[PDB]
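One structure below.
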Amino acid sequence: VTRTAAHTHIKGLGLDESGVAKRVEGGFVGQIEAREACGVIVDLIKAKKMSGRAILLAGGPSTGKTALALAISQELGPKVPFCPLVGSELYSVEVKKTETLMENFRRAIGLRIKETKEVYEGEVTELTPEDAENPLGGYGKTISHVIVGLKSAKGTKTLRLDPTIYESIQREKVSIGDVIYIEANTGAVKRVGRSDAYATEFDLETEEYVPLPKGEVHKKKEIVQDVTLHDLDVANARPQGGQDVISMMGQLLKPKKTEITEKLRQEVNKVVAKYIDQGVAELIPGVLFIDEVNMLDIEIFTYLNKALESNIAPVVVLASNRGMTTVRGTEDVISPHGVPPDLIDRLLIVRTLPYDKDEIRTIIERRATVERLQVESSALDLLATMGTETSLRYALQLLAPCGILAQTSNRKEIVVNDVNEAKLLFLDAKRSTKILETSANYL
Amino acid sequence: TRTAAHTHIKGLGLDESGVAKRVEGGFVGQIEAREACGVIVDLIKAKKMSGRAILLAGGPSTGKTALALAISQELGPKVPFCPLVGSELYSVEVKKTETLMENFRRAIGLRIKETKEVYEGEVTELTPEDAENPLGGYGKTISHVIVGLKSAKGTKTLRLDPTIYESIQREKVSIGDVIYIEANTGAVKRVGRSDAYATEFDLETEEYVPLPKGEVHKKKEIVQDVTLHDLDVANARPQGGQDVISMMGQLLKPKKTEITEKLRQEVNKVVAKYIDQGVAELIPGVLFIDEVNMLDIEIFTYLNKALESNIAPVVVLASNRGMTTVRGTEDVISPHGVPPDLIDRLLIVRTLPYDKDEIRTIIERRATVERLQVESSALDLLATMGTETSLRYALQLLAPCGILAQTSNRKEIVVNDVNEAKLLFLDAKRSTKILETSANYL
Amino acid sequence: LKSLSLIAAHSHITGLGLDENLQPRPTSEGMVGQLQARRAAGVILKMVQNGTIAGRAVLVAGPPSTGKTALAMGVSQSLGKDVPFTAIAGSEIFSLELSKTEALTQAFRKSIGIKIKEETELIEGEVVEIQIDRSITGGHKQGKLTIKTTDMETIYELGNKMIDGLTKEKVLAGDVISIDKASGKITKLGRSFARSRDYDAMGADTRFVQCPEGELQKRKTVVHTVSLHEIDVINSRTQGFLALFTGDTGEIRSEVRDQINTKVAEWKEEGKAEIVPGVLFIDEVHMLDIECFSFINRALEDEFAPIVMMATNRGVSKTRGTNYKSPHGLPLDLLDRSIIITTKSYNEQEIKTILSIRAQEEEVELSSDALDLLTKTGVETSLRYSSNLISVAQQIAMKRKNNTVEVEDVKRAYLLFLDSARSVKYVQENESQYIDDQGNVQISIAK
Amino acid sequence: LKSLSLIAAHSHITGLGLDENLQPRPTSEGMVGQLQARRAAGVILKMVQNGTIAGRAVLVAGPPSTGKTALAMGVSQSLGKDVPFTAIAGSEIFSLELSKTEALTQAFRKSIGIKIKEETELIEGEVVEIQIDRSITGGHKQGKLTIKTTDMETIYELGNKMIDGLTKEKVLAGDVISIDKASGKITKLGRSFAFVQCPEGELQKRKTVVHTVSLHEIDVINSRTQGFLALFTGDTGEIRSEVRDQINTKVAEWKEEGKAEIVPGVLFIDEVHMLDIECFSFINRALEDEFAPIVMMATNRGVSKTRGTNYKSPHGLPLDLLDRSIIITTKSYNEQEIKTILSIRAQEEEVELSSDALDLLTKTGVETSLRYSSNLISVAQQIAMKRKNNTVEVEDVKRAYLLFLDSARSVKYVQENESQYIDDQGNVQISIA
Amino acid sequence: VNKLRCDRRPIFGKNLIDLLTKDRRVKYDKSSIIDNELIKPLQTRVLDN
Ligand SMILES: Nc1ncnc2c1ncn2[C@@H]1O[C@H](COP(=O)(O)OP(=O)(O)O)[C@@H](O)[C@H]1O
Ligand SMILES: Nc1ncnc2c1ncn2[C@@H]1O[C@H](COP(=O)(O)OP(=O)(O)O)[C@@H](O)[C@H]1O
Ligand SMILES: Nc1ncnc2c1ncn2[C@@H]1O[C@H](COP(=O)(O)OP(=O)(O)O)[C@@H](O)[C@H]1O
Ligand SMILES: Nc1ncnc2c1ncn2[C@@H]1O[C@H](COP(=O)(O)OP(=O)(O)O)[C@@H](O)[C@H]1O
Ligand SMILES: [Mg+2]
Ligand SMILES: [Mg+2]
Ligand SMILES: [Mg+2]
């Protein structure tokens, strides 16, 4: 029915209007400080005034960093673009890592576009060409105009068309009784299919049948679709137009990433900068998220310094676990969190605290309620002690298998004997190391 | 008028069959160096020896590169000279060896001279000449075609074989249009209509060229020079607009491909065939590699077998460094960074640092090309500063002193201006001394 | 204003604060302090505006957050439009598609620009009637067409080749077209306004424009600004303009570059094209390969070398690609030909002006006592730090809904977000919790 | 007849210069000294000329300035035409577009060639006149002409494709041409009377034509339809091994049928001291194939470390390759032999030397390296050219000696001035004070 | 239709078609030479082989 992987019980930060964090809300327990800290981040993202600002939240393992980084994305909403990214994903064989980093940087921000289109659609009743008897000296033979009637459920209307848009219809091979789609803006004609009433004419037919379109004839509609700037760049790099035999093989070839010049990006920023002035478009910032930033090379760390100073630079949040360690790509350099100090100077530091045992006992409870299973309190206490003795994420993993043993024992509720049986079949890391040390071949 | 760290060097500055002058071509001192290079200029002008390399070594700012630019000037613009850096040998497209072999063949050029007699001018009229055919027949038989030619200052009438009617029909020329006719090769070429016919139509899409100047019959010669590498690229690369292989040229990307030895030898065959007939002339050039210390031992190895080639040109090297570990081998130590086996194949030209009196003359000679004039008092400071800080520092301070002089509206540099320029721009030693006194990580 | 309005690291800096005497003002043109460094930058500014010198390098030195990046950026703003400027990073020139040498050559090529001017003679006018006789006699009977302009109308005779050319791009008249004078090329601008009411739905090619005004044929010159790099990319490929936008250059051979140099030389001899000396700025050059350093040493001496400025905050340190440690992080050969400009750390008095001048940019009203705590924390921390707190405290004060940011909100903002110095302590005490270089970590709290 | 040629180090030596008894002469065919070396190389020469053996490796060792590279050059020169000879550097096999092992096999494929012969008829004769029949917009055309030779005067009608060929290249009665029936190609010897006489013999003759193609070419041609372009463009990679396995069988069948005969070649590798270990491990197995070209190498390096491994193998190569390979060493040169080499270099460059300048050049050539003394002899003529006389004098050799520095002379000059030169650590003093 | 024409018309070439042919066409003449026999493009070698 529903799938739950170590998540989906967090519906947001759950902050009040004053900014104070509740003791427990939205599947989140404790960590009032880190919650209040991220709410102001959400407010700054909604403010739209700041660009390139970055805030780093660093804490120990299983302290709730990432779980919070999903909660801020839940707080922003579906309209605000959110791009998840991991440091190990930035390395690509096709293009240098730098173009991938700057690429995601533009993938974070997004833009909305609104434009109005007017379309005539309906079944073709009678279409006739109109030829001019005047030679005019320009052409040997042509048509002055083409009149095509359109039938729809609400009403019927006759249209007067130019010979070109009629030539498109001749390319579509449209015949009397077939529904067509004619748009005024681009002037493109598309045949949807043959009308449904004509289906009974033949016993066997290849063509599909569709009902007659609702609406009088003419329709006025606008499209509010929002599109990121990077998608405008990729659509700008590969044209979809043209009938040339070269363009066909260009569509056949696999898309290969390439380094985009700064000039094209500047032109896109120019046309968007004009459309935002006309009011036809509205630019909105977005949030970039990077996990395990410590895996980044010092080259990407250095390029992040110049990337954050750009005006179009979106807000980026970083999360790291390890303490002071050697930065990747550096020989003797030792820096906290695995980030160079020049970059740490630019960011803002947020620290994540561990969880008390009594909080862990509630975490197992909520994970059980979202898991829908049934846990006894006496076994709940033992599961809490077990989670505190080994790790917090090990008990949340222990909730899964016990449900199966309970079904084999037919008991609806988990019993202490069930989890005690589950502990022998499944071991954590500490026991695995102990048994690993003494054995013949690598345990 | 742009000057970057150069342009005061004109040639080597030698004299006729003698020791080099003290100051010539912007050169001061180092008479032995530019003399020894002066002999190398004669060796290159001999156009005999092949694969002979030389290396000029010395400290920084000793004038190593200016000597290579000088011999490049001494050879002349017609002799090909390829500036190259050891860092350029590494390329992602092809292996370093192929790039080195390509640059080795970019040095030697080839000249082609051709003399062709031409007939150009307007068309007065065209008439056939009817004569009896060898075998009797009812139809017409034309012995010759008469073509008149009008040019400025002259006029002429010609008689051609009847086979010209096919070429004239191909070029579609009739009357009053300037044409192009080559004597022995024949046929025709239509350059464009005569100029006097532009008025007859108010609007026309055809341009009207004036009548050819001078006689209607001319003989001219054209000399064209092409390097052997540029010749090979044309042989290896397909050429066509609509061809299927050329169709795959579009929508794909061209990339440098390793050229086979068979193709190079094949080009050498036809180049030799044309050089035997007297139409082709092979002039060897000069390859120049700056900072040879940056080359990997794999390239140093390929230079050993490459310099022993027959068509290999003269290559001049420059290495400023002293005893170093060759790139690619940690334990090996050789002078200048060049392996001893490669050092064995070349001749070393030493360079010496410039004297104080030579430095002052360097700055005073640089002032003329800089167009800025300085006093005698402020020059004596530039000398001492140049000797203490560094040579290229006093040469670098020339323009800021002139800009500050323009801010003070004075047309000549003053001691106050060179001191103010000293405080604004710092040399290497001062900065390195500042880095030690700061804990800021500066 | 044409650029996107989103605020950047330094949006306040516009131009340089130097007068005609080059003496800097204490606070002007968006910047603050750094008098000697700003004057040393203005000497480079007039050095570029003069354009008579080429092939020189200059270095900007200083510790982190000393204003080195806001310095070269101020030079590009005072330099103005139409003067080409290239700002890249040293880490960006490492690419799998291009070699570092050629990737740096393109970095030197983009900076220097070229302005080309061209004149055109065209005949543009609206068409009235077009007559072409066919079967009356035959063989290009010399039809005549009437072109109309608002202030002038004439009749033109049409030649045989023009009769053949008018058939392609067929014209019914009632139309505005333009014919090239030199090549006789026919171009169709679009239909008049009287033809708009004929069809309810019309094709995408159709359009309506006003009748051209004035003389029928005109002589007009057009100016274009194209960098040498664009010229080389265009000449390198059959279609190189698409290679510009797709970003795949293909590592242009150095053989074509000499030909392009001869072309530019001939264009300068004819006087049709003049060159504008450009500026090249490389940020964070402390990480660069030695091959790039040597290639910079050689490539700086050519006839067209754009003026190069760079900023590196590393002290004496090992260079990338070699084991030994050269001072400043650069080889002594690159430091030999160069000029070093040093920047000094700001004082307390200047920091508060750098703060308030930032609140004016963020449009955040501050109390008189807020700059005191933000400045006090700004001295112990780095100037680049409290500038973020000036942004967060605006939102925290926005939750309280009242006007300017109060001091208590600044204290809460400092309490929620840790300083770089405090995180080191919190890590050092909690070390057992965080992962270690050796990979050892204690997950369980229970002992 | 003559490829592009300039004066080179290996120029003067032509042929190995060995007696019918295989004993070397003291001075022959540009080679002087090195008796056991030239004889041991001649045994390999007649070994390749025998062609009955395959898959053998030999090594030529020695110090620098030997002539082992010159010796192999003399083996390639004495090998003569029609025998393929491939010489590649050790650093050439490394390639970005191709695998090192694949390129190493590609080196083995180029050395062995195949000869195929065929017979094509030829018509050579003078033309009396040409008669063509065409129609304006009338399609079909009809040609006729008359060929003439001393003993035969005949008339040949022209086919449809013969017309296009005769119109492509202008044919006249004065012009004498030679045309193949099957190929249809028109060959013009030149112009007769408006300077070659009418061809003797019959009008129609049949002569044999021979075509020689290396194994590598046959390997590349059959890979792809555009694979033929890979011959000239040199762009090919990862050739299918099944194609090679099929080509070997087809070539074997061609040998059994007697249609095509194979010519065994010689593979020469220079500077083998630096090579990847995968290349050696591939050579060990690759030398055992049925078609293996005879491999001769050159290594001037002593005991050192092999590239790709930490340990130091003797001679610079692993023992597995040293096993099946034979080692032919070389020795240094006598003081008189150096004088002889310098003299024959003067004869090759055509430079007259004085006796005293020859003795002095021999002394400074023995103290220093030989190749350096061979380097000065080319500049001596240029320095003496300003004196307007053609001779080499001890004064000019002294001037050339002070102008151009020896390596050992520069080693001291670097060592005293080290503050001025750039140290390995990076420190340099560019200021005099 | 007014907005249609107001949209369609402002299509600006980022550089030009005249800049492409301006920086391409060579000032040098044809200069018919024997170099045509020194090229022998790859397409002809397929026919001669
Ligand atoms: N405050 C919290 N309330 C509820 N669940 C939490 C909390 N903190 C962490 N978790 C749970 O712990 C699991 C793993 O934590 P995670 O955030 O992935 O650790 P890390 O940040 O080290 O990757 C998540 O599935 C999450 O549901
Ligand atoms: N004879 C000379 N007269 C005047 N200036 C010279 C002379 N020789 C060298 N220079 C100066 O030296 C500079 C070139 O030095 P260069 O040879 O590149 O140093 P390096 O030896 O480190 O390569 C030039 O700018 C030039 O002004
Ligand atoms: N002249 C100046 N006036 C005001 N603020 C400045 C000035 N120069 C630099 N800054 C401040 O310095 C910060 C950027 O420092 P930056 O130049 O990036 O240091 P670094 O280049 O060493 O990393 C900006 O936030 C800006 O507010
Ligand atoms: N027997 C010989 N006859 C003629 N020249 C010789 C002989 N031996 C050596 N040489 C000379 O030695 C020079 C090159 O020596 P080479 O064998 O290339 O050194 P290495 O063994 O280091 O490669 C050649 O120019 C050649 O003239
Ligand atoms: Mg130099
Ligand atoms: Mg910076
Ligand atoms: Mg050798």
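Shown for chain D, in order and in Swiss-Prot numbering: 14-207, 221-459.
Structure method, as recorded: electron microscopy, 3.6 Å.
Note: Cβ is positioned from N, Cα and C throughout, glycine not excepted.
Per Swiss-Prot, the features are as follows:
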- D:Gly75, D:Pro76, D:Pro77, D:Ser78, D:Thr79, D:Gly80, D:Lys81, D:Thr82: ATP binding site (BINDING)
- D:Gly80 to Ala: Growth defect at 37 degrees Celsius (MUTAGEN)
- D:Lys81 to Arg: Growth defect at 37 degrees Celsius (MUTAGEN)
- D:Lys81 to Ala: Defect in snoRNA accumulation. Growth defect at 37 degrees Celsius (MUTAGEN)
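Features as recorded by Swiss-Prot, highlighted on the structure.
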residue : record               : Cβ within 10 Å
D:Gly75 : ATP binding site     : 20
D:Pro76 : ATP binding site     : 13
D:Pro77 : ATP binding site     : 15
D:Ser78 : ATP binding site     : 16
D:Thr79 : ATP binding site     : 21
D:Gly80 : mutagenesis position : 23
D:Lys81 : mutagenesis position : 25
D:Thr82 : ATP binding site     : 21
When each of the recorded positions D:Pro76, D:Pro77, D:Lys81 is checked against chain B, which show a C-beta distance below 8 angstroms?
D:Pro77
Do any of the recorded positions D:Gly75, D:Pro77, D:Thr79, D:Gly80, D:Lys81, D:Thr82 touch ligand 7, in the sense that the CB is under 6 Å from one of its atoms?
D:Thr82
Students should find that the Cα atoms of D:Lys81 (mutagenesis position) and D:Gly75 (ATP binding site) sit apart, in Å rounded to an integer, by 7
Helix, strand or coil: which one is D:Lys81 (mutagenesis position) in, per DSSP?
helix
Among D:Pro76, D:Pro77, D:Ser78, D:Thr79, the binding-site residues whose C-beta sits under 6 Å from ligand 4
D:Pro77, D:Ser78, D:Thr79
Near the ATP site, what residues other than D:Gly75, D:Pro76, D:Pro77, D:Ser78, D:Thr79, D:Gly80, D:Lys81, D:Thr82 in the same chain have a C-beta no further than 8 Å from the centroid of the listed C-beta atoms?
D:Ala83, D:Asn326, D:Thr356
Translate the DSSP assignment of D:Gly75 (ATP binding site) into the three-state scheme.
coil
